[PDB]
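Report on the structure given below.
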Amino acid sequence: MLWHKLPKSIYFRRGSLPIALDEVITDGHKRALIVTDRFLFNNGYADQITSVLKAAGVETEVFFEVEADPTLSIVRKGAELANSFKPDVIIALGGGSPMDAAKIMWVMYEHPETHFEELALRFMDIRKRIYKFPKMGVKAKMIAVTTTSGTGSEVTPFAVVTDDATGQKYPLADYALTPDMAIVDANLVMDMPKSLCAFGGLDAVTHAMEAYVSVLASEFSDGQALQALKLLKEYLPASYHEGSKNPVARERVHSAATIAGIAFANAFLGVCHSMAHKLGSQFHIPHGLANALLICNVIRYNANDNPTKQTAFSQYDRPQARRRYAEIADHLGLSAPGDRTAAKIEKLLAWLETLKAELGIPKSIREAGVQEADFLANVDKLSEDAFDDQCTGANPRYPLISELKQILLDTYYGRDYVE
Amino acid sequence: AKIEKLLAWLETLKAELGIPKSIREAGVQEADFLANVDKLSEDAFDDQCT
């Protein structure tokens, strides 16, 4: 059995933040808490909510203590602040870290008796509905407001928490942590400088390129993935070169980014996802350009006819990983009227590197400022640590350990994966 | 000879303290460095040297 699960209401467009939070004034809440960053609190972005909320009169406060990664102790102080305050509306603002930080400090606010480890053990993935999760939404509810164009963490039920003492990652994922309302505005994002826009643009590119060809791809998220891929090729370079002098392409890039976030929230992600997580978490690389270096090698990694060494149910559901890449390529409008498969694959993967040219990213990991010593020292620390971190995964070809470090070495030197 | 023996020493010191050998290995691209070299060239002249 397969599903399609979304938040209850997604409101969106340019100039829609103050008119969306009128319905929480009308019904019916009186106390509120805001989770955001210190940086946006230093600027005048957090006052745009509090100034509207205090005119009707509600109790508001700001938690601007969010590190770039959640550290499992910030959320403990946040839960202490929350059950000292007792609110019933939690508004998350930002991108990435404040959203899942608010999710984790909300799930421990509804159940202060549950310990973290049984949450870390009972709940690690979906496709496994054993057995159930405690009832939430009883004394509070969550609103999610995005700022950065390119992530979809306001519609996805995912969270990543880093331990302080051991440095241990913990992913949490079940469909009881999606927010109740997602607000998609474009006025909040008009002054971000390049190339912060290009990072999120390539992040949305990879999230939409992956989630079409997964093995969990049902027919309910194919059309939206193809729509997210269609809406970037006209409006991402125009948003990169000028801005905010052209206030048309930026909001369309923003909206297609949250379309991609809707797309991968049901058919899950792949291997370059966790590889980008570990590559960015170790070298302190910003997430978003890590997979932009990897994605062409991953497309080459999946473009093989049929090596039957680690395949599974190859006559049951999946046609071919080649053919769906060909479908992306000739749907996008990049093909002659008379072609074959491999020519369409080549015309597809020739194009995004020409895009990455003017988006202005380095051509390997070494030009991003990564030495040889610590890289070759810890490559076998990462090579199998990126195997058990849920990949599993919906890779069309099941991988093994020594095939990932081939990608990790071919990317750092600036070569291609061909055999 | 004394001057040469002096500046031969702290290069061996920088060896085992583990620091890169030029600015490029620290992670500085060529484009924005050649863009901003004449900005920094005279701006580091008036700034009290003297």
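Using the numbering of Swiss-Prot, the residues shown for chain A are 451-869, in order.
Per the header: electron microscopy, 3.5 Å.
Each residue, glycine too, has its Cβ placed from N, Cα and C.
The NAD(+) 2 binding site feature in Swiss-Prot is assigned to A:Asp487, A:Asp519, A:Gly546, A:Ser547, A:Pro548, A:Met549, A:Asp550, A:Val610, A:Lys619. DSSP assigns A:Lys619 (NAD(+) 2 binding site) to a strand in the three-state reduction.
Record note (Swiss-Prot), mutagenesis A:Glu568 to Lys: Partially restores protein stability and resistance to MCO damage; when associated with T-267. The unchanged residue is displayed. Sequence-distant contacts (6 or more apart, same chain, Cβ under 8 Å) of A:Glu568 (mutagenesis position) do not exist in this structure. Mapped onto three states, the DSSP output places A:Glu568 (mutagenesis position) in helix.
The Cβ neighbour count for A:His657 (Fe cation binding site), using a 10 Å radius over every protein chain in view, is 24. Among the features that Swiss-Prot reports, Fe cation binding site is placed at A:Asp653, A:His657, A:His723, A:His737.
Among the mutagenesis experiments that Swiss-Prot reports, A:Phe670 to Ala, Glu or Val is described with the note: Disrupts spirosome formation. Affects the forward activity of ALDH. In the structure as shown, the Cβ atom of A:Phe670 (mutagenesis position) sits within 10 Å of 13 other Cβ atoms. A:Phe670 (mutagenesis position) carries neither a helix nor a strand DSSP state and counts as coil.
In this structure, the CA atom of A:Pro548 (NAD(+) 2 binding site) is 15 Å away from the CA atom of A:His737 (Fe cation binding site). Comparing the Cα of A:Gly546 (NAD(+) 2 binding site) with the Cα of every entry in A:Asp653, A:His657, A:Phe670, A:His723, A:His737, these being the recorded positions, the smallest distance points to A:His737. A straight line from the CA of A:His737 (Fe cation binding site) to the CA of A:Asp550 (NAD(+) 2 binding site) spans 16 Å. For A:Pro548 (NAD(+) 2 binding site), the count of additional Cβ atoms within 10 Å of its Cβ stands at 25 [all protein chains shown].
Excluding A:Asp653, A:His657, A:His723, A:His737, which define the Fe cation site, the same chain contributes A:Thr601, A:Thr656, A:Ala726, A:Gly738, A:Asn741 within 8 Å (Cβ to the Cβ centroid), listed in sequence order.
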